[PDB]
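Down below is the structure, laid out as structure tokens.
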Protein chains: 2
Amino acid sequence: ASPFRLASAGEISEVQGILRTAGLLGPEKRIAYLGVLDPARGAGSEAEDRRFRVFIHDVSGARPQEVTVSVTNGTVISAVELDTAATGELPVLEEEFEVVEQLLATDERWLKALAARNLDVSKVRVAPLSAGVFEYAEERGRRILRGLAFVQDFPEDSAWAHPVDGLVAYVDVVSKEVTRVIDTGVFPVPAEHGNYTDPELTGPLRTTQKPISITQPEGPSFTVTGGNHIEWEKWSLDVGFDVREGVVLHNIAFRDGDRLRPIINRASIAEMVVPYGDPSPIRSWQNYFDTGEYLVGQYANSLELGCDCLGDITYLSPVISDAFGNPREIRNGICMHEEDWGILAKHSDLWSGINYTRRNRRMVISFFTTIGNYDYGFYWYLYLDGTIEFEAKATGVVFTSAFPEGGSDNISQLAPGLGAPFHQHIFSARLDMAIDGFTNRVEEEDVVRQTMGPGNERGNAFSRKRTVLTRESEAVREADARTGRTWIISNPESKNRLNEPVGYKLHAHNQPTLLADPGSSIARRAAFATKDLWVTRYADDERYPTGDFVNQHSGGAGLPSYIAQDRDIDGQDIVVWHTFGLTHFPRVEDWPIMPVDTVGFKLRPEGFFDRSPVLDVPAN
Amino acid sequence: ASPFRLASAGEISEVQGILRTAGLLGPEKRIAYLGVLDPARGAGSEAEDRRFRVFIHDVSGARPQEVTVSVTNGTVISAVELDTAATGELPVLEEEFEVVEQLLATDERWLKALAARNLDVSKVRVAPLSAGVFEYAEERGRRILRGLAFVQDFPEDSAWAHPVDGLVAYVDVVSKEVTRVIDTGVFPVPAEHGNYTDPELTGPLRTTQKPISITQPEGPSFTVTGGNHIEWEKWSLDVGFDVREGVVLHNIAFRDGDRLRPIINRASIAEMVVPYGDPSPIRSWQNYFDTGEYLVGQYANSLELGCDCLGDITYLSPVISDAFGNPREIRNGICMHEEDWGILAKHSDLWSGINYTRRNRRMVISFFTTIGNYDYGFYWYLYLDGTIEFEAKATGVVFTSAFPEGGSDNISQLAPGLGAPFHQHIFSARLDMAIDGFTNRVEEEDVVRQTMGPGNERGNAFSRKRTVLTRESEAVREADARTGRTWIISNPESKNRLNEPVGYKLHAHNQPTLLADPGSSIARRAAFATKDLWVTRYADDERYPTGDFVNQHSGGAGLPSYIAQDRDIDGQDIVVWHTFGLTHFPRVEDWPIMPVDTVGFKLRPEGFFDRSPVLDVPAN
Ligand SMILES: [Cu+2]
Ligand SMILES: [Cu+2]
Ligand code: NA
Ligand code: NA
């Protein structure tokens, strides 16, 4: 009965039926996005009204539509025609990816370029990539993908080992036209294979690894009710899934004695951008908005027991829509389990003679997505002591190019003639905060160094300072690792037993933010990525830091437009947006398949509790 | 037969006999430090000579001595008398701790201060703390401890809940005189108890945690030979133990095909300092050098199976000397085990149809120490992919004070009337590098942003730059998180298959360094803590960043004096010293016993291998 339950196959089928009945889903229509809307602000509100948001593409070239449907009542609530040259194109459809290689295989400019390189078109794979917004006026209002070529020597070959540099093509996937083919010159195609299951490359497999067996003889310590409501070691939350954002956590709360205390109303990764730093015209347009352009939940993997998730695993299998409105199950797409996490607290006291040790554990909620060559794991952790942490795991195969004779300032060499362009992987976490309720504020905390002198005669004192962010115009903040800068989200109307406002402290990793020139297309489209922390006043329609329609959309939407409203955020319903990412200069060890690298953030209680919340953990 | 084997009980007994017969270990003598010396540099050192270094204290006031003995030959190699006003006092003896409380209990000034506060002297515990060097000219050349008082209401009570503020005493522990008693005023003694095993405070214990069973049905994947030589998943190393430094790793190497390739010759935590930032004269002198002043190895815990170390555990039980030269075993003082570490690499490839997942593992070497109220865990990790990581875990009970009426800029409130002064925990890792051999150099790597313009028309390019550190005077470096600064240790004479020098990259956490005023006593004595990275030329006698005799040394010893030699470090035998630490503003949740917080660093291969080193890991 919970309003936060996962979408069911029947709900998606019913949305299909409602759209069909309304005349909105004829044979020329495709569903590019479908997802459940969260309840509006208001305790109780409608007893039950499940509403869905749909983006509807038209393959004949007519204008697309944004539609909201009530599956409970069987009604279309609103339907608006979109002017995509103004507000952005819809997300890329899975069926449009296949179009690109097929169209290029019959284009005489493409065939001439491959013939000049002595390449067989039947062996050339084309990576179909999002287009962005650059200097090509004919692309405005059209759905464009750009293609880069790789050779596959045989059907099981890793094409990523054999980039065809100097060549790029642009394709209109609705009119099925190749608009431009650009050939800047022949580069040798790197010849070494990158087949990481070939015994010639792996050598004999290790025989030295003995098994590690992780079991839970009495089952796990968490309970799952209503399909997706979790209770674990005083935590309470609902696990959602959205085709765009992937796993979404709702209603994160902590049972403190007899009271369920809210902490975070909604937590998600609301965008992720992968900008490339190679100025070659073959790749200087290359920027993936995996969330906003491709929809990461759509490409979620089925996770295999014992390989992907080890231990006593509970799975969720979320349902999404295909392009025609039929439900599709992602079997075993979300893994949930608890993990031992070392020592929690320990002290051996000389004076009392008491020796005390307790162990920690964490609850893990994770999913993995694959987008072309890259594979990303998204991990949410809850700890016994009240800490909440997010970790992204990046692996897969690095995107390759030729390595130029004479070297490069923007490309790493991985193998003879094989390069890997520099790039970043930058995430935006949207944290709809609810620390003890919705009246919240953000303070920036810096360490304060003090000068030796009166009142500090030995020059040892140091302190800290907290600055309240009171309006959106002052709530765009940068990291400062040297001064230990953190941000505290507090509730000024809820005090702990020492009469201090309860709070949580956000600890960032302080990695570099977006490196592109501030005047670049990517800096305008991914403005969120240029600053570490943004705070906005909550609003129903302010969902993504890049806006609703990211594909081929110029600047003008998203966080810079939201904060211009300069709303009061001092003791209000607020949303924290945290930018964090990895800057990747590829190394030889990343080839031919990359070991996991990680980045994340965490939030720790800061006077939220009246004392340690884990004094009641037993010894076992 | 290995020169790097742990010291045995028999070796320590031989040292005792040698000292005794040489007349160096009379009844007035105490051993303040005893440890084995590493072999001198020599790629052909065959004749085994086990040598021990000893610091001998004299309780009657005679000059202490530094002695080197050969246990192989049964001889005293050298014995030097020390002038401690010049070169520093010897480490604090465990037996001097109790002397402070006993001497104060009969001092009329101390008793009068307690009587004014209505405190029973039999209930007053005194923390005996290191003195440092401040304004008191009468302390130069004398062994001083300073004492702070806490009330224990009953024998099993946590005295840390009841600090007696406004009172401090100084004690000469050799002449057994109380030199000063300072009473700055009466503060209420906080009355709430902090007994974290009292059911009245814990409440009923949780019944919700179900067991997690971690077993290795075929045994562990590592082997231990010669007592302390580890082989695990291509790694090879020796696990040493020193009473000052604790666990020391020797001869870290990686078996790459047919070659055993050195990486690090010796890795240790060579100092750790805990400076306090409260300007009250009761505490403004307070700075713990846990390694240099107290010796963290001698307070190592015996680690309990299933509580401290969980899984299939292999223990080492190192032997140390007591104050009279008798061997003392620290039973189960070092835990060794391997742990599952999630996904190592993963890719699902559309074009080849191959789905690939591999799991990661790490080898863990750990010990725990207790120094008064604090407990520290030291963890070294080796990963399958060549990564080396260190993690310190801080827990225990925070050091307390009164919380002043009207508040404080330098103390947190934990409970009614109970404060916790601000402080840091700063570590120095000493990494005697040996990347493919001893000819190494360090480069500083910064991200480079590029401006939009010719050759970068779309404003997307970015790059990096590397600066070689060529002499010690230019090898004192600061972090810069904003530019992604890392340091690369490479061997300019050993190239990978792409003809680039092999290297390892040091990734710091970029936490704040020492906050004290640069003119302060602590900044002079802990100068290492003021900068993130130091590089020196290797020398046999440059062991600790703070010098050999840290206790009551006036300042400048260790790294500032080593660096002043300005030696060539460009392609030489070099040592990297990395400073890293936690800045602790105590929170309510840290009381009455603190959940673990962590800090560390890691090193990752950077073109050390010719491709990923984990292609031969099986699916399992
Ligand atoms: Cu990358
Ligand atoms: Cu601390
Ligand atoms: Na909110
Ligand atoms: Na070295």
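Chain A uses Swiss-Prot numbers throughout; the residues present, in order, are 9-628.
Technique stated in the header: X-ray crystallography, 1.6 Å.
A Cβ is built for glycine as well, from the same backbone N, Cα and C atoms used for every other residue.
Quick look at what Swiss-Prot lists:
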type	residues	note
BINDING	A:296-307, A:379-384	substrate binding site
ACT_SITE	A:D298	active site, proton acceptor
MUTAGEN	A:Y382 to F	Loss of activity
ACT_SITE	A:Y382	active site, schiff-base intermediate with substrate
BINDING	A:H431, A:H433, A:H592	Cu cation binding site
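Shown on the structure are the features that Swiss-Prot records.
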residue : record                 : DSSP (3 states)
A:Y296  : substrate binding site : strand
A:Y302  : substrate binding site : helix
A:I379  : substrate binding site : strand
A:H431  : Cu cation binding site : strand
A:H592  : Cu cation binding site : strand
Ten-angstrom check, please: count other Cβ atoms within 10 Å of the Cβ of A:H592 (Cu cation binding site), all chains counted.
22
Around the Cu cation site (A:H431, A:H433, A:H592), what further same-chain residues have their C-beta within 8 angstroms of the site's C-beta centre?
A:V282, A:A402, A:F430, A:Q432, A:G589, A:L590, A:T591
Minimum Cβ neighbour count within 10 Å among the binding-site residues A:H431, A:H433: which residue?
A:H433
With Cβ-Cβ distance below 8 Å and at least 6 positions apart along the chain, what are the contacts of A:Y296 (substrate binding site)? List them in sequence order.
A:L137, A:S138, A:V281, A:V282, A:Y302, A:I379
Let me know how many other Cβ atoms fall within 10 Å of the Cβ of A:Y302 (substrate binding site).
24
List those of the recorded positions A:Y296, A:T299, A:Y382, A:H592 whose Cβ lies under 6 Å from any atom of ligand 1, in sequence order, or write none if there are none.
A:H592
Number of other Cβ atoms within 10 Å of the Cβ of A:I379 (substrate binding site) across all protein chains
18
Around A:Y382 (mutagenesis position), which residues of its chain at least 6 apart sit with Cβ under 8 Å of its Cβ?
A:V282, A:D298, A:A402, A:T403, A:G404, A:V405, A:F407
Among all the protein chains here, how many other CB atoms are within 10 A of the CB of A:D298 (active site, proton acceptor)?
23
Let me know how many other Cβ atoms fall within 10 Å of the Cβ of A:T299 (substrate binding site).
27
Spatially, and counting Cα to Cα, which of the binding-site residues is closest to A:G305 (substrate binding site)? Options: A:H431, A:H433, A:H592.
A:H433
Cα of A:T299 (substrate binding site) to Cα of A:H592 (Cu cation binding site), in Å and rounded, measures 19
